[PDB]
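**Q** Below you will find the structure I want to go over with you.
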Amino acid sequence: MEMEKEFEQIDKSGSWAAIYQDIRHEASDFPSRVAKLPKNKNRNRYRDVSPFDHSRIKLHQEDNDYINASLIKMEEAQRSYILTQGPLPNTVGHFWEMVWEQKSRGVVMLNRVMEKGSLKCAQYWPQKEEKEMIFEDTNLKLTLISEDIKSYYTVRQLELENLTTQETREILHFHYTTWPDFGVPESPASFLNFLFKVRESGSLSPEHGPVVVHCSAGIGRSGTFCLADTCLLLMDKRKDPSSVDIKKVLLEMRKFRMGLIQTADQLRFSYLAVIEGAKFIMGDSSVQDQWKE
Ligand SMILES: Cc1cnc(NC(=O)CCC2CCCC2)s1
């Protein structure tokens with residue numbers, strides 16, 4: 001079926017939970033043996049969220065190459081993403097090592113450091129220009145260059161230096177700051193404006209390594225971001241945009257990382273975002289402008 005009318009048909013029949021459980025039943029199951037080794041217990045935030053062996057990002061380190069991160073490679077859309085958990089106190093150095101080694105330009109953060117009165121991720125970037133961070137285990141230096149705070153998100157420019165070689169690179173940090181503690185946003189307008197800002201930066205383009213995207217576990221909000229981006233790109237590329245099937249795209253992405261889209265509400269929100277976003281992608285320019293005021 002098409003998307004917008006399949007949407008109305010699920011709303012009127014109140015069957016989002018049944019649709020979402022079908023996806024869970026059909027999703028791939030692959031081994032995650034490295035993630036479960038005893039030496040890696042303090043490298044995982046949640047015991048039931050692990051990267052598959054076949055798609056895990058390996059650190060270029062002979063001692064222990066493990067990080068809870070997955071490469072999602074979307075062949076038809078020609079887009080790749082690294083999805084990862086929010087860094088832990090003992091994995092902040094690994095995180096920036098991965099960014100360096102994979103040649104990423106951008107980092108997309110979809111959570112706040114504290115939510116629901118608990119820590120959802122470490123403070124892994126500097127908050128003042130004059131107070132830089134040094135990661136001694138991986139030999140990297142990270143400096144805040146600028147910060148632009150907007151109503152729904154913040155953009156930062158960061159400098160990452162490999163202290164072994166004295167090479168430096170500019171990394172862009174895109175921080176969505178307004179996802180509610182419970183549930184999903186009421187309108188997708190600010191989330192879509194945020195996605196377009198990431199796109200406009202060059203961070204998603206083939207001339208760079210894959211963008212790194214994270215929330216707390218790296219499957220829920222993170223899955224919503226890449227699912228919406230990939231579906232909108234396919235609708236631009238194909239002759240028949242109504243042939244894009246969001247459930248089939250989600251099952252393809254779940255071949256590379258488990259658990260993407262954590263609730264039936266997140267599934268419904270992803271449909272909403274693609275539907276409203278299609279309005280700009282197929283020709284009406286002001287659509288981005290209605291989102292922006
Ligand atoms: C380390 C962090 C500290 N604060 C974080 N998030 C925010 O402050 C959300 C922004 C809200 C209030 C200001 C405008 C809307 S992450």
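Per the header: X-ray crystallography, 1.9 Å.
Each residue, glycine too, has its Cβ placed from N, Cα and C.
Relevant sequence annotations retrieved from Swiss-Prot are reproduced here:
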| type | residues | note |
| --- | --- | --- |
| MUTAGEN | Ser50 to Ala or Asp | No phosphorylation |
| MUTAGEN | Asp181 to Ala | Substrate-trapping mutant |
| BINDING | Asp181, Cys215, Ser216, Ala217, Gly218, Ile219, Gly220, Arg221, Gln262 | substrate binding site |
| MUTAGEN | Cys215 to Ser | Catalytically inactive mutant; abolishes sulfhydration |
| ACT_SITE | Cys215 | active site, phosphocysteine intermediate |
**Q** I'd like the number of other C-beta atoms within 10 A of the C-beta of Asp181 (mutagenesis position), please.
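**A** Cβ-Cβ neighbours of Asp181 (mutagenesis position) within 10 Å number 9.
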**Q** Where among the binding-site residues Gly218, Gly220, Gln262 do you find the Cβ with the fewest other Cβ atoms within 10 Å?
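**A** Per-residue Cβ counts within 10 Å for the binding-site residues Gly218, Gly220, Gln262 bottom out at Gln262.
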**Q** Which of these binding-site residues is closest to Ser50 (mutagenesis position) if you go by CA atoms: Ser216, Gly218, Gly220, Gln262?
**A** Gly218
**Q** For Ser216 (substrate binding site), write down the residues of its own chain that are at least 6 apart in sequence and whose Cβ falls under 8 Å from its Cβ; none is a fine answer.
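**A** In sequence order, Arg45, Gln85, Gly86, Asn111, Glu115, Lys120, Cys121 meet the Cβ cut-off.
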**Q** Give me the long-range Cβ neighbours of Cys215 (mutagenesis position): same chain, 6+ apart, Cβ under 8 Å, in sequence order.
**A** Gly86, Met109, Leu110, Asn111, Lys120, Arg221, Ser222
